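Okay, structure first, notes after.
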Amino acid sequence: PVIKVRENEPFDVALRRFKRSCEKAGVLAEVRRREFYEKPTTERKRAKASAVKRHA
Amino acid sequence: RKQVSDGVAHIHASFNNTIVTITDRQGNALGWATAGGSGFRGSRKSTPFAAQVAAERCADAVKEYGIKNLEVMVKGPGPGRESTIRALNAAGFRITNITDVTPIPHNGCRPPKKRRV
Amino acid sequence: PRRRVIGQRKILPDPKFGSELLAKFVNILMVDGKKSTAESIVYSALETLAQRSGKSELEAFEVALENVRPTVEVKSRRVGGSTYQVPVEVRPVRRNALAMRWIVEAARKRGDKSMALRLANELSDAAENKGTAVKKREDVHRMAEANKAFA
Amino acid sequence: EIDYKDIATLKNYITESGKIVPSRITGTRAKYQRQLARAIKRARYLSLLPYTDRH
RNA sequence: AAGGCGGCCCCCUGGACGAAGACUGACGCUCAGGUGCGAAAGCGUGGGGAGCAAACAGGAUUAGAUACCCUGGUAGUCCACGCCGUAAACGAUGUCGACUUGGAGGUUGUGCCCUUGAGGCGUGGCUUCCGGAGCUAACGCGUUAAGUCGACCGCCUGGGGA
């Protein structure tokens, strides 16, 4: 999520672009996912539940 | 206390606190300020306002160095990720780059156990 | 009001000066529906608070209100299991209401002889940026500055 | 016919941070997606591609 | 086969599937006892030990808190070789074979056609969801049956005691 503030752009648009890039990279979701241990059965059950609810 | 005009703003945005450290291009720290050291303890410490005032006080700890253009390296999931950047830009600083350097292990060490709260 | 959107009642202007501010001040100072008793107090206080300064009456009253009017106050909130105090911006009508209520409670908490004298002294203190009404306004602003992080 | 030496083609299937893009985004077959993942890992080993945007 | 298996590379190696043929000619299915494999924890010997973390210590919370929460932390988790032989070892559904309307997908071969196209049309293997007859106490299963049958095996006979 490297953001180089190019010329003739205000700071606010650069900050919003940085946020958009860091959310499309998914770094916050990953660092929130990795802070506690999730058992293999727990992650398998969660993936199965997510795949089941992705049917509508 | 000489003139740098080229710095880096290392923001350590943890869940419980926010640490802002302004170093030169090489990595030698010139000044630092935290949310807990700015008059905020407990619930007020993990807020974007505390991170903002910490970035304000850290920008004052480097006024003797005369920094004009400085980089931003955000690290951590906690609040104050963008609040410190806004407080640094408002302090008369030319933000040249913003970079997320949050450490991501490629499935390395085992994290602690889940909290049964 | 769970669903009730409510209008506004017609407050009559002051008989002596023709101000709605003074009418609401008399309403706030009134007890037991004794409007004639409160109007005499307010008029005596405004007269006594007129010769002292020199800017008539209504002007002195507004000058006293300007120093007691709070810009921001805290609202208690129970979200994180503890006392959250979010500083909210006060509306102008609520601003005047708070200022007048504080001035009245400060004048009633005085040791002068009559309520007219207490009011005159409280308003003169407020114009001089001192007293217990200004004290309460600074207390509120202090409490808001302390919890600014919770906006 | 996916070759780990074809960095010009491999760079189309990695993000700006060097991570492999999922097959749902590019709509490539599962078989050729597996071949692409193997080729990208091999090219990362040969230092032809970056592991991350840091290093 | 199950338990399980997740960076990349090399060496050894098992099974499955498909196309067109050639070959043997019932050589098959199931299987008490028997043997082998069998998550995690645990045990023995010798290593290793970053992170995590039974036991343990302290700080909290509480009426108490030998717990949840916090700060540490030993065995263990890791490797080699043996033992253990148990799991909600689950599809709570033994294996093998035949027959019975469909729909949408996934994955992996193969064939045909100005291949128009990342195309269309067939034909196998495995696999996910819905659903028809039928079956079921119902829930539901439904060509991967819990439908209609055949072969063999294991098991059940009220709840506790157990």
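Residue numbering for chain C follows Swiss-Prot; the residues present correspond to positions 2-152, in that order.
Quick check of the header: electron microscopy, 2.5 Å.
For all residues, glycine too, the Cβ spot is worked out from N, Cα and C.
Under the heading of mutagenesis, Swiss-Prot lists C:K36 to A or E and annotates it as follows: Defective in ribosome assembly. In this view, C:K36 (mutagenesis position) is surrounded by 14 other Cβ atoms within 10 Å of its Cβ, with every protein chain counted.
Remark: C:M116 (mutagenesis position) has C:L30, C:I42, C:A46, C:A108, C:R109 as non-local neighbours, by Cβ distance under 8 Å and separation of at least 6 in sequence. Listed in Swiss-Prot as a mutagenesis experiment, C:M116 to G is described as follows: Significantly decreases affinity for its own mRNA.
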Which state, by DSSP, holds C:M116 (mutagenesis position): helix, strand or coil?
helix
